[PDB]
Structures are given as C-alpha cells and as structure tokens.
Amino acid sequence: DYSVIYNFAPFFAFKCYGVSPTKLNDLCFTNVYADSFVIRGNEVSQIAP
Amino acid sequence: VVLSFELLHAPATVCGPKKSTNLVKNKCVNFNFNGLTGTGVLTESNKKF
Amino acid sequence: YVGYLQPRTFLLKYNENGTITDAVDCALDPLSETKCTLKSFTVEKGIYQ
Amino acid sequence: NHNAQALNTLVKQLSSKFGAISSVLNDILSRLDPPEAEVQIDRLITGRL
Ligand SMILES: *[C@@H]1O[C@H](CO)[C@@H](O)[C@H](O)[C@H]1NC(C)=O
C-alpha cells in the first residue's frame, strides 16, 4: 500500500527507473530492497544509473 | 530511500492491493495469476508438479 | 565427500513425468560440446563445427 | 527439417529482448507509462519485423 508513501511530504526527487510511479501497485514484485541514507542536496543527482 | 525490486514473472512477494476472483475453467478468460498476466482457457492438468 | 562448483553449461533431459534423467557437461570433452551444439544426446556420423 | 528449423527460430526470436526491458508486451504495458512503453515496443517491433 503506497497511500502513506504518497501522503508523506512532497518529494524533491521522485524518479522511477523501470516501473511507473503510478502502476507500482498493480504489479507483483519479487524480492524488494529498501536502502535509506542521508546525502547532500547536490549529491542526489549522483544517485542514478 | 531507494527501493530496489526485480519484476521477473512476479513469483511471490509484495503483491499490492489484491482483489481476487473465483476461478473459472473451460472459458477463454483473462488471468492475472500472482503477477503472471495472460489470456486463455484453463483446464485441470495431469502434469505432476 | 566435498567438491567445489564452477560456472558450467549443462544440457538437461527431462523425461515424460517431469524429472531430470540425464545431463551433459558442455566443457568436459569434444563429444559433449557437439551434443550441446546439436541439442541432442545422440550424435550421428559426420563432422560438426 | 529445414522448414521446422525455420519456424523454431521464428518462435525463439519472440523470447529475445532486442534491447527492450522484457520480451513480453503485457509486462511492458503493465509496468511502464505509455511514453517509455512506446520506446520499448518500438525496439521489440523492429526486432520482430
Ligand atoms: C515417469 O513416471 C511414470 C509414472 O508412473 C513412470 O511410469 C515412468 O517409469 C517414469 N519415467 C521413468 C524414466 O522411469
């Protein structure tokens, strides 16, 4: 359920690279992996393929 | 918070809102079986899984 | 007994009831590599690249 | 034999990604937005043509 995710604060950067920001709830995933960290503002652009 | 998934055949895991429907047989129907999407007729199978 | 696995290509033969009955290791010997190329466990007379 | 081989190849190419995210159109359509779905479908269409 992504209702709480979308109900959290507005996001500076929300990019989905492979799936659709909106269709993430009709698809069944396999392993899911969550990685949480704090970085500077300009270093967000470095976290991309 | 980087989310990492692997949508390959969607075997089993995060499966999102899951409204289900009673199984039907011998009818050309659309099926979404655990993330596996297709259309076809469904018969009782003698294959030994 | 202890042995160590390695990255190998195998040709697996599934029987009627769904179980593996035989396999061929492609890198063991030239005949096995011919079997892998033809995707058959029997190789007829001739020269095979 | 020749005819069979030809047809077999024509089926195996349906399992080729051709640089797309997946070789199944339903997976692409159920997991990406129409703009990027267009690019993936274009690669698949070029390969299969
Ligand atoms: C596969 O299973 C069937 C079912 O009883 C059996 O009769 C047959 O012998 C099995 N295959 C082999 C190679 O033994």
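Numbering, chain D: per Swiss-Prot, residues 953-1001 in sequence.
Note that Cβ sites are derived from N, Cα and C of the backbone, with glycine treated the same way.
According to Swiss-Prot, the natural variant D:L981 to F carries the following note: In strain: Omicron/BA.1. Among the natural variants in Swiss-Prot is D:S982 to A, noted as: In strain: Alpha/B.1.1.7.
Listed in sequence order, the residues of the same chain lying 6 or more apart from D:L981 (variant position) and placing their CB within less than 8 Å of its CB are D:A989. Mapped onto three states, the DSSP output places D:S982 (variant position) in coil. Around D:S982 (variant position), there are no C-beta neighbours below 8 angstroms that are at least 6 residues distant in the chain.
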